[PDB]
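S.K.: What follows is a structure written as structure tokens; I'll ask about it next.
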Amino acid sequence: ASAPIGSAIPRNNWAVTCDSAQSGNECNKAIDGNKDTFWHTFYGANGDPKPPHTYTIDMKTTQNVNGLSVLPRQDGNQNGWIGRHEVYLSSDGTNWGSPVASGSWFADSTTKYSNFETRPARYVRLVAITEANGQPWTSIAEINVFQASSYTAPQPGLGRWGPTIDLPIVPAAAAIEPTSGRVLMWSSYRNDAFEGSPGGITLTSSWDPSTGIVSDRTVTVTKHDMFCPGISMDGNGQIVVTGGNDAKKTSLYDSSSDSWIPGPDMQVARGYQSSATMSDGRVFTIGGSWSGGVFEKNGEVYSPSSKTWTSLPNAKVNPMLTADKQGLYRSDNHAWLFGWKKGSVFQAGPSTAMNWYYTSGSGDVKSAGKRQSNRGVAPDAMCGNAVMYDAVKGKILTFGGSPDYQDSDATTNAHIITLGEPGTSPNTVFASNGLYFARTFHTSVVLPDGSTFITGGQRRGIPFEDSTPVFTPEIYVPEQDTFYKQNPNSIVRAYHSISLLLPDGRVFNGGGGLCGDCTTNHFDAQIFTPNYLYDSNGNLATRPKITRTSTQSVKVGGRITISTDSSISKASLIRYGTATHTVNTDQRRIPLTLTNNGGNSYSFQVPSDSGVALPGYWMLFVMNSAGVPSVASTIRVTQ
Ligand SMILES: [Ca+2]
Ligand SMILES: [Cu+2]
């Protein structure tokens, strides 16, 4: 239920070694081409030495390695499955450096994969750190290593991909847990399938950037299969996850307690809706005909205080529908929603028509004009992305997508929308000359410096298929009104992929697939490390440190004073992100106007308008003159 990115390397001249092997289950039984023979570590009379266990391959010559695979025993024995693991490569066989991949594999007998950026190597080492259910042994029926067609060294200055994080699920939805710094991920009732769900179950997984540990959990307490949901971080600091496979349910993720809490049912059953946090910390949602029925699903609003959903039937979905050939099932999906001033929500697309949504009384909607430029009126851009990279100036960058959800050519179209007051038609212009690569199902994040990182997708949208993939990410730099290609990766990230900004300033990009017995499930993620973390020699740059903050919780309009260990030139606040199905209505950036107190002490004001400084958790980044950001300090913004 997955696949390698390369082609299997012939093994008939390989030499292998293992930390131990039972007689009859020798090390080389894992490479003899026989599914019924297997390597197994010591047991019985030779004792039961516990993991870590290690399998090392000498391929004799250099190969352009981009993955490996492990076929478990196929005789019903479950006690040697590899859980936590690391993959190492070497050119000399003695020094191995950092893992090219690490994480945790699901506990079953299916073939497991580690896919990673191509690297020339002669030696490959798999370390089984744990057995999947905590038993002493490791076994492998067949291990294979895969090679790419070629190898191209990354270009200096264009960032770096790696390592791979191996996961027990396909992470088609994800969020940062702001109080812990971990990445939260979920699939559906199964690790790679949503089809045939009985409801009431979500498999989740987390990755801790500080320890590298991948964990997992089965969530049933909210009686919610959270595949295909709306996602918003509300003003009470809880992630509101709505609908999807259980179309009327609301689940609340609480970062502080790392737990899921039941919420009230929505008034209208929805799937593939967007939701957006508002200036008052409430959550607005509209549309979503993927589940719960296909009909006009107007707005509704969630109050964290009263724990209620209230219908806003006059916040009409009709003005935001695309012209999708498939009709309403698609046309109300994945709105480009942004909470804004005075309880309003701006809808930037994907429909050509942009709209203001209002949340007083029973709701309202007002035309905000068409997304357009001197190049003409922008077509519908389903699963294009929208990123508010300067909330203070109302700036939204939009890009990509296709006129129909499926079987439709994506475009390079890109715009800058500049928001003013609710009820006014914003200025829209074309962004630079558009994307380098037409793409849909791509994902994106705003970076500390205000640039937008754009990655993945495919040129023609075909859910569950990894055709016409785009492997080269792009960064939009607003000050230059220019896009820049970055170094490419090796793993397709199209439908059901996610990206999030990490507190350490790197990008977490993963997922794709989630179609059960399909070959396109990606049980993994990769890190992109932007160029701003590297010095001129390609080594990791020294980062400025925030050595003190006057407070970590601030009201809108409030000031914060900070100390740094070195002089800084710029600072920004970036709201923590959530992601699924190309939608991320939680991220946004505020560039900060600094007062220099001298002696590397600075102060700034959080914007007084909570439609700009949307309540929730934010990352504070400072940047030195060289453009190197600190790691984030977490700030809670309230109103
Ligand atoms: Ca075998
Ligand atoms: Cu989906």
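Per Swiss-Prot, chain A residues shown: 42-680, in order.
Keep in mind that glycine also has a Cβ here, set from the backbone N, Cα and C atoms.
Annotations per Swiss-Prot:
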| type | residues | note |
| --- | --- | --- |
| ACT_SITE | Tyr536 | active site, proton acceptor |
| BINDING | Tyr313, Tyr536, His537, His622 | Cu cation binding site |
| MUTAGEN | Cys269 to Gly | Reduces catalytic activity more than 10000-fold |
| MUTAGEN | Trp331 to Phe | Reduces catalytic efficiency 50-fold and substrate affinity 36-fold |
| MUTAGEN | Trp331 to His | Reduces catalytic efficiency 1000-fold |
| MUTAGEN | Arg371 to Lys | Reduces catalytic efficiency 45-fold and substrate affinity 8.7-fold for D-galactose, but improves catalytic efficiency 8-fold towards D-fructose |
| MUTAGEN | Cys424 to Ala | Reduces catalytic efficiency 1.5- to 2-fold towards D-galactose and 1-methyl-alpha-D-galactopyranoside |
| MUTAGEN | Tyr477 to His | No effect. Improves catalytic efficiency 5.3-fold towards D-galactose; when associated with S-424 |
| MUTAGEN | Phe505 to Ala | Reduces catalytic efficiency 166-fold and substrate affinity 9-fold |
| MUTAGEN | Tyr536 to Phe | Reduces catalytic efficiency 1000-fold, but does not reduce substrate affinity |
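Each of these features: where is it, how hidden is it, and who are its neighbours?
M.R.: A coil conformation is recorded for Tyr536 (mutagenesis position) in the three-state DSSP classification, outside any helix or strand.
Around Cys269 (mutagenesis position), the C-beta neighbours below 8 angstroms that are at least 6 residues distant in the chain are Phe235, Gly284, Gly285, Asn286, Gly312, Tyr313, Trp331, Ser332, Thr621, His622.
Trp331 (mutagenesis position) counts 24 other C-beta atoms within 10 Å of its own C-beta, drawing on all protein chains shown.
DSSP gives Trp331 (mutagenesis position) a coil state; it is part of no helix or strand.
Over all protein chains present, the Cβ of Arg371 (mutagenesis position) has 22 other Cβ atoms lying within 10 Å.
Taking the Cβ of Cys424 (mutagenesis position) as centre and 10 Å as the limit, one finds 29 other Cβ atoms among all the protein chains shown.
Taking the Cβ of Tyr477 (mutagenesis position) as reference, residues of its chain lying under 8 Å away and at least six apart in sequence are, in sequence order, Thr453, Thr513, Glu515, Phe524, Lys526. Secondary structure at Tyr477 (mutagenesis position), taken from DSSP and collapsed to helix, strand or coil, is coil.
Long-range C-beta contacts of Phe505 (mutagenesis position), restricted to its own chain and to partners at least six residues apart, with a cutoff below 8 Å, comprise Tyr536, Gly554, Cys556, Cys559, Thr561.
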S.K.: These are the binding-site residues: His537, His622. Which one scores highest on other Cβ atoms within 10 Å?
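M.R.: Highest number of other Cβ atoms within 10 Å: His537.
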S.K.: Please give me the CB contact count at 10 A for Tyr536 (mutagenesis position), counting all chains in the structure.
M.R.: 28
S.K.: Quick test of your reading of the structure: among the recorded positions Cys269, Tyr313, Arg371, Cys424, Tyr477, whose CB sits under 6 A from ligand 2?
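M.R.: The ones that qualify, in sequence order, are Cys269.
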S.K.: Ten-angstrom check, please: count other Cβ atoms within 10 Å of the Cβ of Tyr313 (Cu cation binding site), all chains counted.
M.R.: 25
S.K.: Expressed to the nearest Å, what is the distance separating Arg371 (mutagenesis position) and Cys424 (mutagenesis position) at their Cα atoms?
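M.R.: Given the Cα positions, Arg371 (mutagenesis position) is 11 Å from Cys424 (mutagenesis position).
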S.K.: State the Cα to Cα distance, in Å, between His537 (Cu cation binding site) and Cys424 (mutagenesis position), rounded to an integer.
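M.R.: Here the two Cα atoms are 11 Å apart.
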